Amino acid sequence: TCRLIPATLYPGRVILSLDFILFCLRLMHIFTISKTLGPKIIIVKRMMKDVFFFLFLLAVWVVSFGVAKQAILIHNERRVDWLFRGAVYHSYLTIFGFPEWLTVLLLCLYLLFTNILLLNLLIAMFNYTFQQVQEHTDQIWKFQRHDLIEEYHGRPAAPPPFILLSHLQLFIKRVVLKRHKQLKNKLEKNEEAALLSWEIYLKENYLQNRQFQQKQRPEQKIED
Amino acid sequence: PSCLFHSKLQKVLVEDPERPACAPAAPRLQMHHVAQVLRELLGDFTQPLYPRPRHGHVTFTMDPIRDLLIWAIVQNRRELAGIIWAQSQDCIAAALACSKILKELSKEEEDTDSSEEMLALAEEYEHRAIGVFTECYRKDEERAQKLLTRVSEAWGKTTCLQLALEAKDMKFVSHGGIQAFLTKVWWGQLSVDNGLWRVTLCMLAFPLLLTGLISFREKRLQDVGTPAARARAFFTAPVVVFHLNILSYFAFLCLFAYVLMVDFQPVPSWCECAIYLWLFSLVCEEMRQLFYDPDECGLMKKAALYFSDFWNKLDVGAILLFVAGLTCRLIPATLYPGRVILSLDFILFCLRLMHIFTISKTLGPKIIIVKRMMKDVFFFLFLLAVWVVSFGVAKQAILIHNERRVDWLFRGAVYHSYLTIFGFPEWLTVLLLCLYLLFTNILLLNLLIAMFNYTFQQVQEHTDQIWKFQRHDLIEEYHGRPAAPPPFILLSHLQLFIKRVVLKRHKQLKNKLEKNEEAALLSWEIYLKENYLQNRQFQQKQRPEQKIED
Amino acid sequence: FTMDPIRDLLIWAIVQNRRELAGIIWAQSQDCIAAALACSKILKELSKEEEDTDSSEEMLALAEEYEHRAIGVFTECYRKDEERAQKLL
Ligand SMILES: [Ca+2]
């Protein structure tokens, strides 16, 4: 829509840049199917949840620092984008990386605060996060394996420039008037009777081993 | 005489000064003496247990078995106290008092074997209190809530809940039903389940509350809609007063920031004077926070319990810095001094807003760890300061001419040291830069890694229970506070100040019940105890060591 | 009569956290691998809304025991004849 406006071309163009960035994270989806990478992706999806609420606190801190530095070290000014954007770029240079006593006090306050304590918050919060994950992660991945296979099993076979050839036939078949039979099927009644009888045979073979090895706990022996 | 309590009683009785005239030197032992040492062991908030006589066949006390329990519990007699607890009168107060006494006593023991048993006994009594209360909760909940807010006549006119608070009774307060009671206090007159966003939206509009917008419990207010009473009952709830104070504090910050950025003058403005009025209102609210005395206590001890609070310390440092800065702005000759002083004030207020995140479900536990690691990061940073001072004096001595300048070379080398710490000449330069790279970029980072591993390893998962224990006093402080946002809290201060000019807690946290009611309540309690005890001893019969002994 | 009686009695005995009663009447069930998983699902969906600190632990451990029962039957039926055992899922 913005590119259809010729008056906002350099707006609209860079909007289609940000779109591009989103597509990149989509490709990280591929590494769920690996043996060895998916377990790591699980932990990233874990730690997003608290790194968000940490980053808000970081934002309030750097805002307080910026307003303090703008108030202590300028003349009385209400400029539109000269001094405010200049001090914002100075704060970006500080955060990305007699005047004697006041300068020493300002730089030592910055060094003691923004270079120290919130790093320790991150160390503690991510220790509490990564300590919790333990080794359950392989089972979490094995449980996570199924729905991908489901979604690709249901999908038609064409790559998406040719998926319209699939969409047309299905749309005209559902125009006029059911899972696949490899994941859910209603069996024959005569077959299902034999299957259930086999099952109910095997249960009684399970139960004897269950109670017999339950007879070998030591508390049972002391009771006997 | 081997115990610690005997030595403390002897140190009191020998220092007893008001026994001048007798046949002997050591006068006697009176009951007010052991009452006096018990009050100092137990805490300031209770009254003295035994009265001092102002002066038969058989003189009896108010409750006998209490006294025998105290005697058997100060001497670490375990199996004796376990017997005579079973005949007690009001048990949930008793188990918590005997936990508090043991925790206050086991600190001063200084014997490596007595302290462990004297602590494990207190843990067992916490278990007994939980075990009785979880029965009485399951039988009838709404009567069981009346058990916590009762004031006990036996244990020096206190309640059960405050006694559990002072003893750091961690596993007790994290019980389910007591947390439900705390939440039911917190959501106030209205129901507890209507979420937070709907609370913000009815905070936004006056007649939305007059519409069918929100909930209510005690349906005489929900069905019969008397909107003046509904508005008063809506504003009485402490969540509402919390959100109102948060909004007023936010607008206070924004307008203070605007008057500090561009609207600063030597002459006082009018947007300035309004902000000074709102900060005067804040300091009078903190004044009535300090001066409020529900029960008579130590006024110096009242000041001590005030200043022990972290946020009280931050609030009073902010207000003293503010009045000093207003004094400096009243000097026209130090305007650019005074102005930037009012900048630093602003920074303090920002940390006050971090206080908000204690009330969250998921953030408060993280704030606990920050409050933990401040204590050692301070003493690390001092060592960092001595190291960078040594480096700076070394670099200034090796690489300059002989100079004693005022602020040219010293401040230039200080800025060079700040550029180094924030981020033939061949052999000497390589030696200097490699010494810097090996020292200030390596080893103290490893000190931090080790110290914060030793810190964060220790926290474990207790932190949720620490937060649940930390939940109470905030609800207390907001329950006691008047309802107005602080530009209008003067309207509250005037009426209370003129009522205390001429001549008591609220009755939802401490109430003296009817005598006839309290008899029925205690009989119900003493019924339920015997139902607890059978299950206790019966499941104690199923440990395997018992079976081998049998 | 209903379509299957013992299903209904299992549901009744499992919603009320009756342990040793349900352990008996599971043994006469008709199609067991569905039954143990349904009774695990009901207990996990129920133990969230319990809000009592002692009921939730037992109501969870019962569901873990029924997961164990389902695994224990299915690992027998897998070992006897695999290609028929895939038809069971
Ligand atoms: Ca305060």
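Since chain A takes its numbers from Swiss-Prot, the residues it shows come out as 884-980, 1020-1099, 1104-1150.
Heads up, header says this was done by electron microscopy, 3.7 Å.
From the backbone N, Cα and C atoms, a Cβ is placed for every residue, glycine too.
Annotation of the mutagenesis experiment A:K918 to A in Swiss-Prot: Decreases in sensitivity to PIP2. Experimental mutagenesis at this site is recorded by Swiss-Prot as A:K952 to A, annotated: Strongly reduces channel activity at ph 7.3. Increased residual channel activity after exposure to pH 5.5. Swiss-Prot lists A:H958 to A among its mutagenesis entries, and the accompanying note reads: No effect on channel activity. In Swiss-Prot, a published mutagenesis experiment is listed as A:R961 to A, annotated Mildly decreases channel activity. Under the heading of mutagenesis, Swiss-Prot lists A:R962 to A and annotates it as follows: Abolishes channel activity. Per Swiss-Prot, mutagenesis A:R968 to A is noted as: Abolishes channel activity. What Swiss-Prot notes for the published mutagenesis of A:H973 to A is this: No effect on channel activity. Among the mutagenesis experiments that Swiss-Prot reports, A:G980 to A, C or S is described with the note: Decreases permeability of Ca(2+) over Na(+). According to Swiss-Prot, the mutagenesis experiment A:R1077 to A carries this note: Decreases in sensitivity to PIP2.
Feature map: Swiss-Prot annotations on the structure.
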residue : record               : DSSP class
A:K918  : mutagenesis position : coil
A:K952  : mutagenesis position : helix
A:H958  : mutagenesis position : coil
A:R968  : mutagenesis position : helix
A:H973  : mutagenesis position : helix
A:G980  : mutagenesis position : coil
A:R1077 : mutagenesis position : coil
Other CB atoms within 10 A, centred on A:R1077 (mutagenesis position): 10
Rounded inter-Cα distance in Å - A:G980 (mutagenesis position), A:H973 (mutagenesis position): 11
By Cα-Cα distance, the member of mutagenesis positions A:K952, A:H958, A:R961, A:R1077 nearest A:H973 (mutagenesis position): A:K952
Between A:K952 (mutagenesis position) and A:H958 (mutagenesis position): CA-CA distance (Å): 12
Alpha-carbon spacing, A:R1077 (mutagenesis position) to A:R968 (mutagenesis position), which is rounded to whole Å: 51
Filtered A:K918, A:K952, A:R962, A:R968, A:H973, A:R1077 - mutagenesis positions with C-beta under 8 A from chain B: none
Neighbour-count leader, CB within 10 A, mutagenesis positions: A:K918, A:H958, A:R962, A:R968, A:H973: A:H973
Nearest of the mutagenesis positions (A:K918, A:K952, A:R968) to A:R962 (mutagenesis position), judged by Cα-Cα distance: A:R968
Rounded inter-Cα distance in Å - A:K918 (mutagenesis position), A:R961 (mutagenesis position): 59
Mutagenesis positions compared (A:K952, A:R961) - highest count of Cβ atoms within 10 Å: A:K952
Local Cβ density at A:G980 (mutagenesis position) - other Cβ atoms counted within 10 Å: 8
A:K952 (mutagenesis position) to A:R968 (mutagenesis position) - Cα separation in whole Å: 13
Distance, A:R968 (mutagenesis position) to A:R961 (mutagenesis position) (CA atoms, angstrom): 12
